[PDB]
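Below is one structure, written out as structure tokens, with a few remarks after it.
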Amino acid sequence: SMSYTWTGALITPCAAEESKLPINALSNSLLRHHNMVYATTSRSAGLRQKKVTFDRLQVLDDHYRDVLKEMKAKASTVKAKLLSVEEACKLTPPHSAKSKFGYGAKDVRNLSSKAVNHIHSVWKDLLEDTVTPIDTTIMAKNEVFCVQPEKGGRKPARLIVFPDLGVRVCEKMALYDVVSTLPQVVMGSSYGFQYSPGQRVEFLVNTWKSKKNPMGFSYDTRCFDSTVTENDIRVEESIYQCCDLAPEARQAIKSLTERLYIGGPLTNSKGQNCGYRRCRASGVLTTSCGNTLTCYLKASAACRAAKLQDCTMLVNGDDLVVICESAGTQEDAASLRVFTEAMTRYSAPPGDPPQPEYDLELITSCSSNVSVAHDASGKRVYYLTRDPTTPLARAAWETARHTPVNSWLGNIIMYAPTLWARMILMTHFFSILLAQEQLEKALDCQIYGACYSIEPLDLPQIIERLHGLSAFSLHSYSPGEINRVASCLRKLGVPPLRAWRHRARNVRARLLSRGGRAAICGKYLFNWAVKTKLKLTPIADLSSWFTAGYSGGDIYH
Ligand SMILES: *[C@H](c1ccc(Br)cc1)[C@H]1SC(=S)N(NS(=O)(=O)c2ccccc2)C1=O
């Protein structure tokens, strides 16, 4: 069926939309080519609609059924429970989109009588009606990027589809525990959200070394959400139903699946009917879990169809990487086309066709790649990195304009061992925090889709816990990594690394002259900036951060 059907009504904005990076002294000192940084807006929604709208002609085979069978067997061993209205309300982000029935995220978190009553009535409607399509709002996402001349154009805005706040609270009650525990059980080590960046690198390296003649590849599905069929979503529901669940959950899950997940009417911000959706909604609680399960199911089946030897996959939503035994270059090339053919039959054709890679560092998955550096003793240390273009463009944007989400802080946390996060992001932001006396100001940042409130002075502790002490001592980075960073800086007009060193020395001294954690930040985060290095001893439970994915799931921790 068609992923979407449009009426003609436009996807409209609910507020003023900034698209250009304003000229600001603070952001200018980080990146000069401001004209290269932009934010997508509803003005390009039409271009995105055209791409995400198409007919899916899914054909399933024995490989697919066999894998599905094994997945259900593992799901049957999982026991999940309903969340109380209180527990679901507590997971609601402080600034989540307010309901259209006269109450908001604030009312929900505070458990206002009006919020709790509407929630109760929505829940009861789910149990009493498992057919009537639930309404959803379609909006254009505003995200920041850097222009890519070679691409031939700017990126169109992504579309987000989400139901009313009351429905979202009910999703949590019926499914938060399921999406939070089921995937790792069904997928095992292949479930990518159970890993911190370091654990991810460890799994990738160990897996790579476990092959006699390693070969790996990432598979990029073109418009994954749109390729997800009504059958995929119902198969996904059957996997959830294999769990040990309370009658109410079972009923609410069937209802949400039939009324929301498999499709429904699309309404713009003006209240007009934009059309109908018959694919995955980007903005529901099950998006990440459903996508991961679906990608895994299809990729696993396609691995068997292609007869790939000793395969090992790592899946994060639609992000997929496969490492296996090579059979020669020509044979690997033929095997990948077979893999692609199967994925296509399963309704998941490629954006870019997959390419066999024989060097681990050259495999980009989930926009990242493993690279190597050395600690103080000269020992090899593998770590996760990525091209810094987007992180830098977003850092500049967030420096000029106050934003609810601080992607720069998530980037420092996730890519703390990288030379770019250390020399540029840490330096630039601590300099600003010092200037504004906001070192103790807590900030919101997304990690695996979930929202966390983090204090920047806690960075040293967070980084040590997540990456170990080596994150503060890495040096002698690879030639490839060094060149990518250097190239990115010239393109964006970002000052050279040597200039950042000078800035860091100044920032470092200022933090050391201050109290508590500020001195620890100066000592640990900027030890790389001084020749006479201090002794980095262990600093005198972030497990919940890397347990499951929640992208588009309206989760606040
Ligand atoms: C790809 C991804 C990148 C790094 C890792 Br360790 C896992 C997966 C996608 S999946 C996802 S959700 N995110 N957002 S994140 O919150 O994991 C994040 C934020 C900032 C830097 C890196 C990762 C991805 O990036």
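What you see of chain A is 2420-2959, 2965-2981, where the numbers are those given in Swiss-Prot.
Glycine too: its Cβ is placed from the backbone N, Cα and C atoms.
Of all the Cβ atoms in the protein chains shown, 22 others lie within 10 Å of the Cβ of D2737 (Mg(2+) 2 binding site). Residues or ranges marked as Mg(2+) 2 binding site by Swiss-Prot: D2639, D2737, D2738.
Among the features that Swiss-Prot reports, domain 'RdRp catalytic' is placed at 2633-2751.
For the mutagenesis of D2639 to C, G or N, Swiss-Prot gives this note: Complete loss of RdRp activity. The structure shown keeps the original residue. Its own atom aside, the Cβ of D2639 (mutagenesis position) has 15 Cβ atoms within 10 angstroms in the protein chains shown. When secondary structure is read from DSSP and collapsed to three states, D2639 (mutagenesis position) falls in the coil class.
Looking at Swiss-Prot, the entry for mutagenesis of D2644 to G or N says: Complete loss of RdRp activity. In this structure, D2644 (mutagenesis position) is part of a helix by DSSP.
For the mutagenesis result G2702 to D, L or R, the note given in Swiss-Prot is Complete loss of RdRp activity. Around the Cβ of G2702 (mutagenesis position), the number of neighbouring Cβ atoms within 10 Å comes to 22.
Swiss-Prot gives this note for the published mutagenesis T2705 to V: Almost complete loss of RdRp activity. Long-range C-beta contacts of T2705 (mutagenesis position), restricted to its own chain and to partners at least six residues apart, with a cutoff below 8 Å, comprise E2590, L2594, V2598, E2655, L2675, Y2680, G2977.
Swiss-Prot documents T2706 to C as a published mutagenesis change and attaches the note Almost complete loss of RdRp activity. According to DSSP, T2706 (mutagenesis position) sits within a helical segment. Listed in sequence order, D2644, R2699, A2700, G2736, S2975, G2976, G2977 are the same-chain residues six or more apart from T2706 (mutagenesis position) with CB atoms under 8 A from its CB.
One mutagenesis experiment named in Swiss-Prot is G2736 to A or C, and its note says Almost complete loss of RdRp activity.
Cβ environment of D2738 (Mg(2+) 2 binding site): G2611, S2637, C2714, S2784, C2785, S2786 lie under 8 Å away, each six or more residues apart in the same chain. A Cα-Cα distance of 21 Å separates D2639 (mutagenesis position) from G2702 (mutagenesis position). Gap in the deposited chain: 5 residues are missing between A2959 and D2965, whose Cα atoms are separated by 14 Å. Looking at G2702 (mutagenesis position) and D2737 (Mg(2+) 2 binding site), their Cα atoms lie 15 Å from each other.
Taken residue by residue, the domain 'RdRp catalytic' (2633-2751) breaks down under DSSP into 54 helix, 32 strand, 33 coil.
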